[PDB]
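Colleague: Before I ask anything, let me first share the structure, which is written out below as structure tokens.
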Amino acid sequence: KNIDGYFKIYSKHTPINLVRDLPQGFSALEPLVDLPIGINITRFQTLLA
Amino acid sequence: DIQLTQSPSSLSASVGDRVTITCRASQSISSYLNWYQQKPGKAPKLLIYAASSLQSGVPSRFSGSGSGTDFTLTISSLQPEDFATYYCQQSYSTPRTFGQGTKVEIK
Amino acid sequence: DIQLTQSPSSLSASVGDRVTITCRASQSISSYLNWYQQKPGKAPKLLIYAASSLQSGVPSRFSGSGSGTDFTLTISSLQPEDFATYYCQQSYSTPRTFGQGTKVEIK
Amino acid sequence: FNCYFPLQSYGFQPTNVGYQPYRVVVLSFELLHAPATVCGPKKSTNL
Amino acid sequence: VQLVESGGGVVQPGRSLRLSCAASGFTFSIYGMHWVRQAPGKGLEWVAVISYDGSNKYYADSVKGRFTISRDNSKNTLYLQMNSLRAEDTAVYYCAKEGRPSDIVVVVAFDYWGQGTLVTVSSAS
Amino acid sequence: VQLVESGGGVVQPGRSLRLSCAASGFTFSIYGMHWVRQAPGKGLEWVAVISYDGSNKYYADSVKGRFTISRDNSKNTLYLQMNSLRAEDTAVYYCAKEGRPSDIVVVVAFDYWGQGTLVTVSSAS
Ligand SMILES: *[C@@H]1O[C@H](CO)[C@@H](O[C@@H]2O[C@H](CO)[C@@H](O)[C@H](O)[C@H]2NC(C)=O)[C@H](O)[C@H]1NC(C)=O
């Protein structure tokens, strides 16, 4: 999420066994970093190997 | 003592030329030169103070610049009445001293 | 190809004598001859460039003059180290060319 | 007067003081709607 | 603002003389005052400075011990007591006022000069 | 600034030879570079010039077509390729640099030369 021009990343890694869809579980995500991009972001691309 | 050395000691140039007179201090005084114009037989006239501020009534062609140890007096375009002896002078600490003098003559 | 001719091709003179070497260009270059001094077995040394201005390290006895097509190399007071072959050289246009050389000899 | 290669060279030699080579660093300071990543430190006071 | 100098003349070597600089056109009692001398055909040489109240007095290297600067804020007059005169002290002496042109007051500067008076140290008649 | 030459010697008429001029002590890549020859006992004859970047190339009339100047700005070396050598091409060849006084940048003068290398075109053993 981008707040006040400050680009914020919240992350959480969990092992799962249901490969089909998202599990019915609760996970709490904690902050990684804050960064100053500050633009009219309208798109984002995932990058896959 | 803070020693101020002017260079050149003298120079010849013609009206309309751009001249540059340098005064270098033995130690950094960091804004404290004062530039004067002296004519033979009369007391000097102040030109530039704090090495970069033009004193009232002096033409805008006169300009000084620099801080620390390297300083310059510049006259953009010479006129006949500007041919004279110019002294730098420090005020950073006592005793106050002068440069040895720079004479501007006609070429 | 602009041709440079030096006159005389050689001359005999004594120490202290006033020595004159002339270089004539086929067409006007008007300030662009360069004068060189060469001792046998060693590379030439630039003496005058732009046909009237002295190289740093060259004694003041060496003087250049002339403009257009008529140029002069002059040594005010001939010295023992001035006995050598002297070349004029033009840089106005390409290709660059040399005069034939004037040999200053001992009378 | 045609061309004049602009990159002429200063000749630096002790014989040259108005022409004395001096090494200069220029600082330009600017801030644009971002955290000031440049800061001034403050020392620890004993708690 | 006017600075009238006087006290010059011929003095034999080794005697004494007092120079005067009468101040007018400004509040004298708030400014430092300087003496500046110019040997005949030579450059300017700072001589002596006195604080506004006369409690602080500094002198140049060549005149320590011999020269005494003094002040009279009532008459607005500046004095320079010169003693043990010698041949090298021959110079046109100026009184001068501190002054500062604008707000860069952290410059403390130099300004308007008196007309200068000639002092000749000589045994000639 | 050093200009050390090599590659001279005796060659039978009509064959080819390569002169090399290693430069040091200055920025090689931005200067024009010259060749000048002097046959035994005669005057100085200009040979060839190459631009700083190797694009502009001019030669004397007597060497047009046969002589090729070249440049390697990586090793800071000047070359002159000699082809169809003849008797009149026997000479001592100098490599040299343009050079100027700077203030006067309206001359494009001459300056430091190589020491020179001898090229003798003769079929004698
Ligand atoms: C951010 O960029 C978008 C376009 O990618 C801007 O959306 C346009 O807004 C104008 C109004 O000023 C509309 O006329 C356009 O039709 C919009 N574009 C599209 C594709 O609909 C948006 O205004 C920008 N944000 C800001 C604050 O200027």
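Residues 486-501, 503-533, in that order, are what chain D shows, numbered as in Swiss-Prot.
Per the header of the entry, the method used was electron microscopy, 3.4 Å.
A Cβ is built for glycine as well, from the same backbone N, Cα and C atoms used for every other residue.
Found this in Swiss-Prot, in case it helps:
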MUTAGEN   D:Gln493 to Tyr  Reduced host ACE2-binding affinity in vitro
MUTAGEN   D:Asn501 to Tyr  Increased binding affinity to human ACE2
MUTAGEN   D:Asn501 to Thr  Reduced host ACE2-binding affinity in vitro
VARIANT   D:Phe486 to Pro  In strain: Omicron/XBB.1.5, Omicron/EG.5.1
VARIANT   D:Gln493 to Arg  In strain: Omicron/BA.1, Omicron/BA.2, Omicron/BA.2.12.1
VARIANT   D:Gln498 to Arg  In strain: Omicron/BA.1, Omicron/BA.2, Omicron/BA.2.12.1, Omicron/BA.2.75, Omicron/BA.4, Omicron/BA.5, Omicron/BQ.1.1, Omicron/XBB.1.5, Omicron/EG.5.1
VARIANT   D:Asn501 to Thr  In strain: 19B/501T
Colleague: In Å, rounded, how far does the Cα of D:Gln493 (mutagenesis position) sit from the Cα of D:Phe486 (variant position)?
Modeller: 15
Colleague: What's the CA-CA gap between D:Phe486 (variant position) and D:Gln498 (variant position) in angstrom, rounded?
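Modeller: Rounded to the nearest whole number, the Cα-Cα distance is 29 Å.
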Colleague: With CB distance below 8 Å as the criterion, list the recorded positions among D:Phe486, D:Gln498, D:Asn501 that sit near chain F.
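Modeller: Near chain F: D:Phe486.
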Colleague: Within 10 Å of the Cβ of D:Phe486 (variant position), how many other Cβ atoms are there?
Modeller: 4
Colleague: So how many other Cβ atoms are close to D:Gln498 (variant position), meaning within 10 Å of its Cβ?
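Modeller: Cβ-Cβ neighbours of D:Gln498 (variant position) within 10 Å number 9.
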